[PDB]
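Engineer: Got a structure for you, questions after.
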Amino acid sequence: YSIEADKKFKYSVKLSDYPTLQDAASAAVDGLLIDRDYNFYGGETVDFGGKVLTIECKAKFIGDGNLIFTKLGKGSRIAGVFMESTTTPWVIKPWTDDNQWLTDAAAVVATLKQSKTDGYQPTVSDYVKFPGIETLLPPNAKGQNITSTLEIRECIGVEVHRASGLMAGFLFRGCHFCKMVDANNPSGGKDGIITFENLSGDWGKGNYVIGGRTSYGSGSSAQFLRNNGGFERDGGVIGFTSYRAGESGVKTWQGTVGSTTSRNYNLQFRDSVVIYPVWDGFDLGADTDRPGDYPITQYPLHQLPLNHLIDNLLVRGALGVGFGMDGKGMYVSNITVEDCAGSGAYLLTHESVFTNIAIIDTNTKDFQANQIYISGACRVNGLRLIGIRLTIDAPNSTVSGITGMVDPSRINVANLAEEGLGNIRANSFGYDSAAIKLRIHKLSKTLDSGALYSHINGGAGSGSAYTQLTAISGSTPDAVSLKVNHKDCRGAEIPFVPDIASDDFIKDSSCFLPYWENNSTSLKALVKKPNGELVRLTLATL
């Protein structure tokens, strides 16, 4: 029977049969069932002998610090892992019962409680975010560093599915072709919740966060260090949801970490949602002189050819910036940012294109100077602004297609144009007139310089209106104007120079300019003949 049984049954060892996780790992052949809670010490390392294992978790790994898994064979899968710290730290909760953000340091300090969730451990980033909190926090709530971390070290082709936990962290160190799939809402610890760190060895490649969600944590929900997906864009974040990150939802690191670059290239950031981050929704910048990366002489600061594939992202409720990035030659599309306290978008980009961007009700707390900022020479095609609450400062950018109840005086761009509209109709609701206004921002950002109006003659249903063409004079909009059909008179009312017209008032040949000669109660006409010569004629008299 043993011979027969050996060939007809599925192989699996279970933790309940061993004293240590390493003993179970050593006995494993195909499956490994975690069927009892396991308390690990920080730094506890397990060697899986290069075996391709299917680890099924039905219990918890309990401990502060890192549980390190090494030498898992390509194709290994870990499902249902649950990390939980032994320590219950002091956490702050910077939002109210009505879900309003608290920004006052004293109000935030008052939220202090010991819990493994529904808040996060304060860190130095909070000292910046809530000014004065550093001196108000009691010493036992400062400098905590609690995280129960599953560290996968130097493995290739390992996937972690449906992971969860309390004060939990997941670290892929020196890994390639690994994925964090369908994270089952782990509540974060002090460190970033999902980290792909490749500071040593080759640049990380094939590393993904696919689906799932995370909540809380003192740092960023998903973050990458020194990863390059290649032209194939093999890596990134797709279909992910981040809620209440203590820092940012998704972050590609910037600058030097250690003696090398922590920057990232060629990754995908698509179909994801970030809600209520304490800092930013998506922080996709690379620069904050670049050891291990392109020299500043090759690519100036904020002008690296990051080449990320960015599309279909939604951000809501950030206390910081909704969408931030830098880089040159980027193509960004279909971004929707709503209800943010700081800028909806902060773009330190150059020679980049932004298509179909919607920035709705951001910078609601005036944390920044504008709702959307773009530093370099960029192109914006389709920009929706204003919800129900400068708006845009992109000094060197060319924009087309803005929609929304924007205040024109709050727009600053290099060029704004609608080159390809068809025949147009201006429909006016709730007013006695319809209007097409012109504003030359060089002359005035607050006053319209001219207009074409249509005004009701009499009342509704009169079947009569008059059209008027105006011009600003003495900083008074519509100061001068020509009218057609005022009071249904069916004639044109023409403005004339109130005094003797100077020779230089007339512009073109074969034109005349009426002027008033008060001393004779006569209208004269300065005429520029077809040949360019001026002559003054009598136009109307008593």
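Numbering, chain A: per Swiss-Prot, residues 114-401, 408-508, 515-667 in sequence.
Per the header of the entry, the method used was X-ray crystallography, 2.0 Å.
Just so you know, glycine gets a Cβ as well, placed from its N, Cα and C.
Just lifted these from Swiss-Prot, have a look:
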{"type": "ACT_SITE", "residues": "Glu360", "note": "active site"}
{"type": "ACT_SITE", "residues": "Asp393", "note": "active site"}
{"type": "ACT_SITE", "residues": "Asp396", "note": "active site"}
{"type": "MUTAGEN", "residues": "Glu360 to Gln", "note": "Complete loss of hydrolysis of O-antigen oligosaccharides"}
{"type": "MUTAGEN", "residues": "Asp393 to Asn", "note": "Complete loss of hydrolysis of O-antigen oligosaccharides"}
{"type": "MUTAGEN", "residues": "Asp396 to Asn", "note": "Complete loss of hydrolysis of O-antigen oligosaccharides"}
Engineer: In the deposited model, 6 residues lying between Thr401 and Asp408 are absent; what is the Cα-Cα distance separating these two residues, in Å, to the nearest whole number?
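Structural biologist: Cα separation at the break: 11 Å.
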Engineer: Enter the number of other CB atoms within 10 angstroms of the CB of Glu360 (mutagenesis position).
Structural biologist: 23
Engineer: Tell me the Cβ neighbour count for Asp396 (mutagenesis position), meaning other Cβ atoms within 10 Å of its Cβ, over all protein chains shown.
Structural biologist: 24
Engineer: Counting across all protein chains present, how many other Cβ atoms fall within 10 Å of the Cβ of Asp393 (mutagenesis position)?
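Structural biologist: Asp393 (mutagenesis position) is surrounded by 28 other Cβ atoms within 10 Å.
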Engineer: What's the end-to-end span in Å, taking the Cα of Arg508 and the Cα of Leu515, for the 6-residue unmodelled region?
Structural biologist: 14
Engineer: Cα-Cα separation of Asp393 (mutagenesis position) and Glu360 (mutagenesis position), in Å?
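Structural biologist: Cα to Cα, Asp393 (mutagenesis position) and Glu360 (mutagenesis position) are separated by 7 Å.
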Engineer: Tell me whether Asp396 (mutagenesis position) sits in a helix, a strand or coil according to DSSP.
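Structural biologist: In three-state terms, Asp396 (mutagenesis position) counts as strand.
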Engineer: Give me the Cα-Cα distance between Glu360 (mutagenesis position) and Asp396 (mutagenesis position), rounded to a whole Å.
Structural biologist: 10
Engineer: Taking DSSP three-state, what's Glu360 (mutagenesis position) in: helix, strand or coil?
Structural biologist: coil
